[PDB]
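Notes to accompany the following structure.
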Amino acid sequence: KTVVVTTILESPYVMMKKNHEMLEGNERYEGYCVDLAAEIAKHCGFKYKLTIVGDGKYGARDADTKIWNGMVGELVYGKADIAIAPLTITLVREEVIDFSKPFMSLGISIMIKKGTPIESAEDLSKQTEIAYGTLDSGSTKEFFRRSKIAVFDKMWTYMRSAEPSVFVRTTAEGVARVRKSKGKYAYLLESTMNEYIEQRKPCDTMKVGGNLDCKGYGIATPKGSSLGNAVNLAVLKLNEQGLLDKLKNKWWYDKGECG
Amino acid sequence: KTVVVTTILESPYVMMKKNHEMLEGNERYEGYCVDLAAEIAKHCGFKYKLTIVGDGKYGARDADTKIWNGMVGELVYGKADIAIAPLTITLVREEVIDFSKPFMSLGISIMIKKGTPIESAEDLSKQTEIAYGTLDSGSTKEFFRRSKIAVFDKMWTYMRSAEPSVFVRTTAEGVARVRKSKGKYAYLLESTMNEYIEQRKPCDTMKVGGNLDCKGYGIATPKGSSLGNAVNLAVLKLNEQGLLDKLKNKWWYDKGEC
Ligand SMILES: NS(=O)(=O)c1cccc2c1c([N+](=O)[O-])cc1[nH]c(=O)c(=O)[nH]c12
Ligand SMILES: NS(=O)(=O)c1cccc2c1c([N+](=O)[O-])cc1[nH]c(=O)c(=O)[nH]c12
């Protein structure tokens, strides 16, 4: 009867509480997805146990081994009943798991150090004194590689052959590069993470311009789950009631540090 | 049995065949949503009758009367079983009907007359020689009114008080305005429609820049429908199989004129 929820340590979605070793079970954790899991569980009427994905991954098919890793793998291989995490809805994942309606929308966005004279992707594309880049792997890099929109193709042509490399290995590294680069590096990343960091001390970064594309995070269940329909209904209702917007404001802005 | 499908005459989703007068039933119509209805019906295993919505509307709640009009109304009040049309997924509609996963994604986009020196919303926002606007009502105007993104707020502040009015009553009026203005009017509208018109003679308009926001069209059923889940599974499968991409290319590009 107890539903196993797989999730991932990613701020502000799921974080260890400061006193987690004194605590046990679900009370060890806090965050946007901790709150959302409680609301989903209420609407669907189940008891649940939050469990952090063992490999700290979201989920992809290991191309060497054909085996799914991450939270997706935990669902496919029967170890968890539901994933409640910032897990991107993608076609390759939809082949092996089901997603709810998105509970959060997002897109590629521009992070600058405050004071940088950049307002848009167009601004970046037409210049070079301010370097700009993405994660060295993953879907943000791929969006630019594949784009046939003129501005994003212009940007990809610059990034792919820029020296020294404008790509970074982790999000932390891209954010640190923005902060340390005295206005001469801009970093392309998820709007949600960009907005979160804009509310973190030292309050020296800023999101500029509109989002470049459209994606969503969804609640995932194994195919054939007795839960898929109730979960989708719960996301719909929570969205309609403003609960998702309330949780976003809680974890990004009420708990933000930059006013 | 026989599922009543409500839809709307909107190119290239649903159109009268040139020879519709000789024809009857579903065979009078052609288009992306006609083909999609046939595929959904196949995957779900039902026979169906296509019917054009009586009042020619998508669906809104008459704020005076509480009564839903359009295809949404036909679902809510039991006159149709499923809507297969370019019907936007919105929260106020989700309160009274169910939507599938989106079968088409779209967003606000910029139409220019070819030769116009504009590539982006930022380009429009920084000048005035080229007027630009939206429909006089609806969600594109609301997007600009409500936006807190600097560039779109700048565009709204310009549009709301621009003289003469930059707004238009119909999309036909906006496209004709672009075409007749020798490059001094640009029109903000749905990317899907912009892309369609770009492939139509006289081949004098163009979509520039990326989309400004994110929306979707979905298949709609009344709440509690025995069809909602099968319809959703069918959209998922048709998307995964590439059929939706194939139909888009058919009606926008294989059948394009440019
Ligand atoms: N700190 S980060 O820039 O944004 C970030 C960087 C890189 C990959 C991310 C990711 C985030 N995220 O928002 O938490 C979620 C997420 N979800 C997935 O499903 C996936 O495959 N990859 C990711
Ligand atoms: N520029 S337009 O593009 O010709 C167009 C103009 C105005 C409203 C539209 C609309 C389209 N469309 O794509 O067909 C679909 C649609 N669907 C709805 O549900 C709704 O409420 N309003 C609309």
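Along the chain as shown, the residues are counted starting at 1.
How was it done? The header gives X-ray crystallography, 1.8 Å.
Each Cβ is built from the backbone N, Cα and C atoms, and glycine gets one as well.
Per Swiss-Prot, the feature L-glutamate binding site maps to A:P86, A:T88, A:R93, A:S139, A:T140, A:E190. Mutagenesis annotation in Swiss-Prot: A:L91 to Y (Swiss-Prot position 504), described as Promotes dimerization. Strongly reduced desensitization; the structure shown retains the original residue. Mutagenesis annotation in Swiss-Prot: A:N239 to D (Swiss-Prot position 775), described as Increases rate of desensitization; the structure shown retains the original residue.
Here the CA atom of A:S139 (L-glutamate binding site) lies 13 Å from the CA atom of A:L91 (mutagenesis position).
Here the C-alpha separation of A:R93 (L-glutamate binding site) and A:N239 (mutagenesis position) works out to 23 Å. Sequence-distant contacts of A:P86 (L-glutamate binding site), defined as residues of its own chain at least six apart whose C-beta falls under 8 angstroms from its C-beta, comprise A:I8, A:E10, A:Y13, A:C33, A:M104, A:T192, A:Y217. Secondary structure from DSSP puts A:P86 (L-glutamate binding site) in coil. Candidate binding-site residues: A:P86, A:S139, A:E190. Those with a Cβ under 6 Å from ligand 1, in sequence order, are A:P86, A:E190.
Checking the recorded positions A:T88, A:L91, A:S139, A:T140, A:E190, A:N239 against chain B with a Cβ-Cβ cut-off under 8 Å leaves A:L91, A:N239. Residue annotation for L-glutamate gives A:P86, A:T88, A:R93, A:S139, A:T140, A:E190. The furthest Cα pair among them is separated by 19 Å. Highest Cβ count within 10 Å among the recorded positions A:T88, A:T140, A:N239: A:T140.
Among the binding-site residues listed (A:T88, A:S139, A:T140, A:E190), A:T88 has its Cα nearest to the Cα of A:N239 (mutagenesis position). Of all Cβ atoms in the shown protein chains, 24 besides its own fall within 10 Å of the Cβ of A:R93 (L-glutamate binding site).
Listed recorded positions: A:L91, A:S139; maximum Cβ neighbour count within 10 Å falls on A:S139. Sequence-distant contacts of A:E190 (L-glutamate binding site), defined as residues of its own chain at least six apart whose C-beta falls under 8 angstroms from its C-beta, comprise A:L106, A:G107, A:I108, A:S109, A:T140.
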